[PDB]
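Visitor: Here's a structure for you.
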There are 4 protein chains.
Amino acid sequence: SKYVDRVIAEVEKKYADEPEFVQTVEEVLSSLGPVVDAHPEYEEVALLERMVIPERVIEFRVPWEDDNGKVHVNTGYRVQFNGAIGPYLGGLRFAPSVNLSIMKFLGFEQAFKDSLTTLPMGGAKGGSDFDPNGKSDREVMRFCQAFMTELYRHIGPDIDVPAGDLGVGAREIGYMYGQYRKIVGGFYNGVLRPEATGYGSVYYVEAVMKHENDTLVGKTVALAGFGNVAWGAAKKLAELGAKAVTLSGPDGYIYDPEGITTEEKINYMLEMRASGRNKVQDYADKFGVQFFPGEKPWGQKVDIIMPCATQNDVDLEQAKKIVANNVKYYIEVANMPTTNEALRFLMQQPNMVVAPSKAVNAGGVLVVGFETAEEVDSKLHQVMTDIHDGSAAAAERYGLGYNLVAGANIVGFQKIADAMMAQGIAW
Amino acid sequence: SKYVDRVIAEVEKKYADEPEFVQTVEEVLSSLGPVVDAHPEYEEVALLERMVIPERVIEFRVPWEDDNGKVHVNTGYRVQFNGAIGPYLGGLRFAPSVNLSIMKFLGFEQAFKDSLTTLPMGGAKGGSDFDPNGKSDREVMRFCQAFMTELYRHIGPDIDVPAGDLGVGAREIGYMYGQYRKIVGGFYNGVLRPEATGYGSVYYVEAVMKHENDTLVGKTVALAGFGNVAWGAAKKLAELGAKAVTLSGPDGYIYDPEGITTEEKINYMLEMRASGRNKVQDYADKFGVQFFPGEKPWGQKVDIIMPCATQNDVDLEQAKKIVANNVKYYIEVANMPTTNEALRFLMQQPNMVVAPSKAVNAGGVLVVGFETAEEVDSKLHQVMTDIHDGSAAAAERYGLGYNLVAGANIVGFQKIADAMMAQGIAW
Amino acid sequence: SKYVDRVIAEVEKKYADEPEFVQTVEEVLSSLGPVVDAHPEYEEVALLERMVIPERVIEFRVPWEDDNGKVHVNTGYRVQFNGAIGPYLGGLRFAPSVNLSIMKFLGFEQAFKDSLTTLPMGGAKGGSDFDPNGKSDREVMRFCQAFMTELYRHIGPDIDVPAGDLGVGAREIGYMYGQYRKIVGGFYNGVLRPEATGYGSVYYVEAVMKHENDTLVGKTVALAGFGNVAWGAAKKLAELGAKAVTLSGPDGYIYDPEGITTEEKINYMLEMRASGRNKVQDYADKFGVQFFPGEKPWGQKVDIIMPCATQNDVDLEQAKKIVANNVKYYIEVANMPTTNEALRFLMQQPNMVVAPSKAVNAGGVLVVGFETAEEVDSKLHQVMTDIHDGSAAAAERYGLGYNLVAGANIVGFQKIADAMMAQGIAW
Amino acid sequence: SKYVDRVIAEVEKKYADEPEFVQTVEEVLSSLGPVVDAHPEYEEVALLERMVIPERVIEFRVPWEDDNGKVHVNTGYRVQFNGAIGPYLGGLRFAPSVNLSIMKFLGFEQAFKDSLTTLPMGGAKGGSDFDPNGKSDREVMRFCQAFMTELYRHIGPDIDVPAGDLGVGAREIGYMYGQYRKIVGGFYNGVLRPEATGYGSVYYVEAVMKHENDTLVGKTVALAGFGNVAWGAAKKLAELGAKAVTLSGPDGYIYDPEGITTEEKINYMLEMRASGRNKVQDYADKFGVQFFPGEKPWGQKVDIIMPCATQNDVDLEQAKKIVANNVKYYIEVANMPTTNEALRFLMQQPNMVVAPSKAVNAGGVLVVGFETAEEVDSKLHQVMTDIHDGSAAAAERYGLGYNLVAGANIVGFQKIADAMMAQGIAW
């Protein structure tokens, strides 16, 4: 679409300095042509142009004191991107790499993901360039308290609901909540455990298998990372028939053919993550396997690719070693783990099925929105499916075949456009 | 525990002038040793020391006019003791004996009781030294309105929820609610009927019977008082097999061996309470029985003791006439109806089972938190049980045998400590 | 007055456990007979009965962490006693001796003092049993922050204005203000330097001298304590003709006949107070004078008594050594530095003039309400006078002669009664 | 200072993408060494590190409809940088070049300028990349209304006060105020006329003249631009003895030796600015003078340089044509009209006097804070002077000679550090 292509171009220019954000926009909008074309009324109200600008952005100074009485100051963020369908919802990420571009891309992704759950929740994202690593508990508490001393005013039950994410575990949330309860004095219930993510991902794969008249039973899966997201996958994979043979880190990745399918193998994933060493080989040391120093696991022969580590983890080169291994299933679980070039390439590859992280990892937020153990697994499992089927049906309707990527975008977007169109020119 | 023993000592000193409150603290904490010992991290964050101080206390002047245009001024209270697990919840008591020590002890008890229901509700208590007795309805209205003209600002749906209690019946609540609706203009639904209390108490006794391989069928029960709490007990007891033979007042108590088990006998309990005469013998006059002028019913031979009147209703002497009648079941239903000395003594007595009011009378708040007739009786019945079983399991785990007193304390406390520990140093 | 005498009696009973408060009430009300007698309409609306109950009381838990990561928990208070004439105004006191009785007595005094300034400000008082002594600056900051994290909600520009007092210096105020600015985000200007107090006191003495056709020139003055209040007095006294010869501490007091009238002698008062040693003799060591170990300076021969240390510093015995030295001028500067028995005695002594702390030390709040250097000294000086003259005129009108004590009470009270009478039965 | 040099370096890195902001920081901090060195306690509390991060930043989507029903969407900003001394205060700039870096640099400058006025006002800045040029009045109204529909919540009387600036004239302010009054329903008085700026600038020059034992009488002044800022200067200059000979635009600049000193010459400045043509030569056409196409007026021989147009209007090359004309007076009036290299160079030039825009143009905000005609000119004139003298005295104290640049920085900074130090670690 010319409207679509323009806006993209405009964003590229305007936010050249926020690459992650630009990347995300291209990808999503690029998939939107067909729809925009059938909705000429969108351009009339500059819909795309409004969508790409967060409704509201908050950056704030977060000064705090360490255990030695030394003062540190970090930056806090809260990006309330789109609330067309409901109160903003999104996690907080505490990592030294966090900035506006990153919060913006996540926030943007979050509104689409939130749109797909069928739950009426908008998208937001927050965080800080603060690094919980190396910090005392007391120090996290103090930081969290400082962080919430400002944030509290921008959020609230039917306004903005924060949740957990990278750097923000139950502990951080507990510390922030206490500060919130102390200030506002209201204290609702939980200002917002990843096996849901991991599980939902696998539950999605099933729907894929089935659509493909296929089976998970006896499949080799390559994971990236060894964090909560891989672990929850490996677990479910192992329990469902398949088995993981790869985990990667910043020091390379390891190959395990027996599969990471044993109560003990997996529990090590917990040990390594809680060991703050951030080194995959510790595993190579543990279970006496082969570890490949400073390498990416995408040259391994596998039935399925399931990247659960970091962004742009898969560029073009890596995608060439993949299609060159005739892997039929590339499944994003971590946010943008593939360069937009890489992906297109794959989307381009005819025998393979590609799934988008925004759909695939919508497991966590689902549950969250859900506030027993199996009234759960049940719904997560089920909704994960409807999400798969919905995306599939949509791509088709628009004559794209089995494009799970576009489909996801079209479905989530469709829910938003309608809302914004009904609500008029205000936001 | 030395930590435990210290704090107790500190409280004793500090609040020497608030005896009821001191009493309650000793009792609860005294039961907490074993746990504290396994949680050395508690002392590190002065947990006990924070717990014994209400988060926030409010006293206020309540000036009002009587039917003769004469002005009276009373004191209002709202003790928001602990909100670790959820919005404060607690009733209001209107009695001329009310003061801070009393609101404090109730508020403190209330957070433990509230903790045991499994409901996420904190503990609070409010009231006034105002005496509804002798007052016109109009006069209660006016007082209630004056009372709420201040309170409204400290409470609210997800902040603090008041309920009914001694002196505060549906009428008072209705009058306060109207004032609230008129001021805030919000008007939620019910700023907060004791047969639940009475019923739950009996439902607890059952769980006890069962644990004891025993039966309620054909048991003699001694009640104290003839208020809503005794009545609801007698009713259920009578309906369940047992029968009441005692009711007490400020003028003594009466003995009825036929049992207070007839539609008519019981309904008199309603008549006497609504007659404002506050004299048990009116009953002795009614059903031609023996009334004992200026005596406490604890010298009677009975299967069960169920004190439903006032606090420290059972000291040491009384406990000596009891163990000396080999009563196996002493069941507190009214708040602290036993001196801490008395109780210990009993707890000390090997054949008897002792139940704590905080667990036993958790019937009312349960229901409240519940906002048909039997979806109710059902849950109340059930939860009452889980409460019994939980307390039992806990005492055991800690090697105390069947100590329903400690068990209650340990369970309620355990839910609170965790919360406070998760929320950090703020409150 | 029978109304007056009753209420007093009622208060005595009711608040037996808050002695300081009882004391203050007796004193003030005891002076009010004549007025009450001419205002029978007061009793009709239970005026006295409302007055003795603070409009609103707030106690709160203040948990904080020390430099060693150890957690401490103290109690915060804010007594908003009377706001008939304007927003509450009052300081905060941080001392380990602080409790409700004390905040209550100060709060009560504060509304009378505030009434006398002609400024439209009500009376309040706050504080904590927290002891800044021995604490690091960081530790005060942290405590102050915790303290304000709760207080902020009860105060505000045209609601309640806190100021400084014992334990609360510019530093504490600065720390609290920053926390306030950070939370509410409003940040007005100064949530509230004692030479004003000290100065005003001396300025009052002048009006007294003049009324007495007397002179300050060449007078011996006995001070108690060596804090900001004595210092500011000594300074002005020294500059005005007189000279201080006594300072007292917890270890006794010292006699200096040359007078504490030298740039250097006085500056030591600053040194001793900033030395946290709390020992008057350090002065005895410094300027080689006589110090009397464990004694009260009231046996010294002096023209004027000016107690600037602590409460009930002067009981009956001490008053007997005083009248027995024929001192014509007893001037309270510190709050209730005399037992009610002592004072009456003195009030009883025919040649002497007695001034009440509430009038005498109204110097500080005046200035405060004032938000150059001499537009100041000017007004303080002047108003101090009008206060003296007003009290004098009032006592007379009521046929009490030159009773500066009663007069103060009558004037301050008169301003309040009128207001409360105009505003009706609400507070 | 090593602390100073570090932070600068850190900022350079971190905000490489916000050049204007980096520039401003270097300049200001670079002047701060001496002070920081005498205040080692600053580093202890990471003062510089907190200062460079705005307390709070707000970006927002501003969708609006044009006269043709076409929808446009712009970005709104409000940077509440520092409120140490008082409520934020700052204008709004509506220009298509506006972004975060720019709002940030202005906001940062604004807190120093605001600090120098002696008024207790913090610094903020807001705006939008919206371009009032070419827009209908109705269209500005609609945009302003949309803009305020979000902003209203972040501002308020004693919170944040917006004022006028580039793109925001009385009309915009009026339109925003009406929207504010309509929403909040409060409607204070003026959510915030440049001859004050212009005048104050000249009033500052006088203080400079005097310090230099010099006279404005018969001086040639080179202005840049022909906007409100030049006009107000020319006017006062013309009235005070001097005369303008240059005005510049985007198309070059013109030379007028008769001087722009006639009621009519000047009034044309109004005509050209209101003609939206943005072409200086229109003037060259009008008064038949020489206009230099695509040139900067800094090669002209003049007594004084007074840049009133745009930022970095004077780089190094331009500064070389200036010192090479031995101009003794370089006076910044527009914000950063000189590259940091240029300036240093000049600061480096021994015979010349350099004045900083932050001091020089503090005329407007002064007045603003002032809410007749000459109670005004009076104070503006006077304060402008004290500002000059203060900066001078400061530079000296620190042994810098007559460095009006550093001096300004030191004075404004000094007021802020103290405040932040008193308020503790919160912001």
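The residue numbers of chain A are those assigned by Swiss-Prot, with the residues present covering 2-193, 206-384, 395-450 sequentially.
According to its header, this structure was worked out by X-ray crystallography, 2.5 Å.
Positions of Cβ are set from backbone N, Cα and C atoms, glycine also.
Grabbed the feature section from Swiss-Prot, which reads as follows:
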- A:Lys126: active site, proton donor (ACT_SITE)
- A:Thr210, A:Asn241: NAD(+) binding site (BINDING)
- A:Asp166 to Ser: Dramatic reduction in the dehydrogenase activity. Specific activity is decreased 1000-fold in the reductive amination reaction and 100000-fold for oxidative deamination (MUTAGEN)
Visitor: Just the number: how many Å between the Cα atoms of the residue listed as 'active site, proton donor' and A:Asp166 (mutagenesis position)?
Guide: 10
Visitor: To which of the binding-site residues A:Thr210, A:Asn241 does the lowest count of other Cβ atoms within 10 Å belong?
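Guide: Counting other Cβ atoms within 10 Å of each of the binding-site residues A:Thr210, A:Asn241, the minimum falls on A:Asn241.
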Visitor: Three states by DSSP: which one describes A:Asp166 (mutagenesis position)?
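Guide: The residue in question, A:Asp166 (mutagenesis position), is strand (DSSP, three-state).
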Visitor: Just the number: how many Å between the Cα atoms of A:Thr210 (NAD(+) binding site) and A:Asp166 (mutagenesis position)?
Guide: 11
Visitor: Tally every other Cβ atom lying within 10 Å of the Cβ atom of A:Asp166 (mutagenesis position).
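Guide: Looking across every protein chain shown, the total is 23.
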Visitor: Round to the nearest Å and give the CA-to-CA distance linking A:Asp166 (mutagenesis position) with A:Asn241 (NAD(+) binding site).
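Guide: The separation of the Cα atoms works out to 10 Å.
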Visitor: Helix, strand or coil by DSSP: which one applies to the residue listed as 'active site, proton donor'?
Guide: strand
Visitor: Among all protein chains shown, how many Cβ atoms are found within 10 Å of the Cβ of A:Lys126 (active site, proton donor), not counting that one?
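Guide: So the number of other Cβ atoms within 10 Å of A:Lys126 (active site, proton donor) is 30.
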Visitor: Using DSSP and three states only, what is A:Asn241 (NAD(+) binding site)?
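Guide: Reduced to three states, the DSSP call for A:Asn241 (NAD(+) binding site) is helix.
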Visitor: By the DSSP assignment reduced to helix, strand and coil, which category contains A:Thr210 (NAD(+) binding site)?
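Guide: Helix, per DSSP.
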